[PDB]
Amino acid sequence: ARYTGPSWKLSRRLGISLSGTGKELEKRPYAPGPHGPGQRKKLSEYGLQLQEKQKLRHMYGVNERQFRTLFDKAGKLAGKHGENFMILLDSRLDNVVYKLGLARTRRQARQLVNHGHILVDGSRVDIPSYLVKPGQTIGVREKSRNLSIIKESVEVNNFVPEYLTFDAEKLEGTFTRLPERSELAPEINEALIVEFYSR
Amino acid sequence: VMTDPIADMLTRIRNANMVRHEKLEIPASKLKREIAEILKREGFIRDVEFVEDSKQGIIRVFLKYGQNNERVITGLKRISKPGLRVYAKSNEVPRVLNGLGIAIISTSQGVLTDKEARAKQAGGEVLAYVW
Amino acid sequence: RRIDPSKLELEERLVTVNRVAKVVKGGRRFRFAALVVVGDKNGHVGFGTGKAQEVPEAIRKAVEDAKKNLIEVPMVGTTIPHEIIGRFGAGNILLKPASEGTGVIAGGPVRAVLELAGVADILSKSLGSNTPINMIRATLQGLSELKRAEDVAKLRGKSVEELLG
Amino acid sequence: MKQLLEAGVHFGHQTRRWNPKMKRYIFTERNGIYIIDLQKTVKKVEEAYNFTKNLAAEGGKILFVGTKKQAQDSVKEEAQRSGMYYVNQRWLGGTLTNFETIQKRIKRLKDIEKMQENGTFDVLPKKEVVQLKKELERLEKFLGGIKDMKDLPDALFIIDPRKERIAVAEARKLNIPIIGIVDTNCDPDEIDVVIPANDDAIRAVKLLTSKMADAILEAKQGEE
RNA sequence: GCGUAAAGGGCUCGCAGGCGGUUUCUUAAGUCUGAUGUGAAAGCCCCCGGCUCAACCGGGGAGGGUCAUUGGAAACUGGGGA
């Protein structure tokens, strides 16, 4: 059950301020902790290993079991290693939910996706890690669509993905293909997931 | 003596292959002959001119490796040990080197090369391996 | 040859900064020794260093060692031409040619050297010695012996791109 | 373009101890030495003429390197009247390989030279001009010829394949070009322009340093 | 791997065994290849579908043998003759 962290110091010492995209601790850019204001140093190969695995895994927030099974399960696909892991670990039902302009928080859109509300493909999708392939109508679950969170997130703007496609009035959605695999260009470098989780 | 002829020729082209000698001798046999036409046709040495005479022998090849240290004979290995024989099926005919070298598997229709033997798609005794 | 000039951006990773002491009259005159290898990020990755009195001094003599030598390492796009077991100095290295997204799976001195010398997918697991200087020595000889396919067709006169796959 | 009849006064060197490398160009052995191969010396002399001229016209200094006794007249007169600044004395340790500390030796030669008319005498007592005049007296007689190389020596015309072995290693250090007349009992593959002839006859030294120094001299002033 | 780290038998003669000069005809015993049988299911891997997804299930494939029976090549080891 991932929903336990603070959500300030986890990004604050996790390596990069996301997400975001301003909630990175701009008041104190150092790492969080009692011995944290001082000079930071680099790690070993396990330093970039833990920063790559904890950094790229903290963007979604799953447990190490499901994230590991997405590591080898992502490596079971075709293409390249870090690209398949990158399109897999971000094409989830909650990343497709909060990436479609659904909710203004990754945990908030997560609980909006597994709260029974955001039912997609015409039916309900009640598991926050139960994704949808390219072409499923990632809907809004119109029996409770008149809400404050959905209307406010429909009022708040954001750069919608070109792998996906939104709907603010028709109450629908879609994912046109796999997302822009190298195109989705955060700081999460997939080589550290090819090294700090490969042994 | 005479443990294996092809290992004597391969040790000849190896030891002369590091000596920087112009020509190299050999014991003239059907393996030195067909291996001379294969290993000469693939472009390692300049020319084999099998100057035969009584009683047996005797091949005489020239090292076709220029100024640059280590020419087209850059390293050879006994891929087949006369004494514990190698084997290779059709799908398991391994191409030695990966992209640079070439192996010579003695196919059932002649002493082929690696890619040509895979072109026939039939393997045999792994005759030698020139990495 | 040829000795490549210091004409690029060097990486300057430190391999390991070992202690050293000459047992002289009075204890042991301790001097730091660090063999830290600088890398160009395209193929000029050379790894030698020296000794000096302070840790930054060993950084200075090591960087002078990186400005000493450089290697080529010809490899077409996340590989080497022929994955040869390259080790000289009683310490082996078994670096094969890997695929595109198979990562730079190497060890301490291999992961430093190839990790700072432009590697994309070259599987490497050693077999032999484990000194640092022996690792950079046999790894440097193995990287400095692996052949390139275009020049391998251009020096052994059969045909360029006649050996493909 | 070597004088073929004039080359018949500089073919001959040590014998009965010649290595396999520098003996491939040997003509034959008739009872005192191996007779060096004449036509190889001619065509190689042409390679030194054209390559030494055209590469010498790129603008870099030529290091007239010489070691042996009676090898200092051909290099001091040849380069000192040629255009290079060489060293015909006992060899300095790491000449090109140091490249800075030899420069600071150039600084001691600089203040020692310019201090002669710099009022160096008549400031301190007689021990100052006496000991210091001994200092340049024992500094200029060893390391003065490097003043004709302020940049690195772009080429090393080394005239001693055995006595100048640390020089051949020094130019082996950089990628510098080192052509030179290496004797019959020498190592062939160490140099890049072999002058396969002897060095025992001093007239062979005048023909070698005259063909080399005259080659770079005549090839260099032809710009105008 | 075996001069000095552990490791050359103190040394020889020899049976069994292991390996063997060059040319040429046959052979298929090995070597290699094609066709059939058989290697049950379930499982591993690939390709889809069903339990809200997943674990799971189901369907569609694959691969697994000094394997038999049988057709070829004779280059190499062997059988036989010169």
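By the numbers in Swiss-Prot, the shown part of chain C spans 2-166.
Method reported for this entry: electron microscopy, 3.8 Å.
Cβ atoms here come from the backbone N, Cα and C positions, even for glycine.
Taken verbatim from Swiss-Prot:
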DOMAIN    C:11-74  domain 'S5 DRBM'
VARIANT   C:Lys26 to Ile  In BSPC 111; spectinomycin resistant
VARIANT   C:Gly28 to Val  In rpsE1; spectinomycin restistant, not a ram mutant
VARIANT   C:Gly104 to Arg  In rpsE9; suppresses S12 mutation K55D. Lethal in the absence of the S12 mutation
VARIANT   C:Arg112 to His  In rpsE7; suppresses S12 mutant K55D. A ram mutation
VARIANT   C:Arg112 to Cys  In rpsE8; suppresses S12 mutant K55D. RspE8 is lethal in the absence of the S12 mutation
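Features per Swiss-Prot, on structure.
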| residue | record | Cβ contacts under 8 Å, 6 or more apart |
| --- | --- | --- |
| C:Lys26 | variant position | none |
| C:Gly28 | variant position | none |
| C:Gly104 | variant position | C:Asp122 |
| C:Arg112 | variant position | C:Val105 |
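Contact with chain A, taken as any Cβ pair under 8 Å, is found for the variant positions C:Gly104, C:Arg112 out of C:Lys26, C:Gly28, C:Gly104, C:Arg112. C:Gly104 (variant position) carries neither a helix nor a strand DSSP state and counts as coil. In the three-state DSSP assignment, the secondary structure recorded for C:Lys26 (variant position) is coil.
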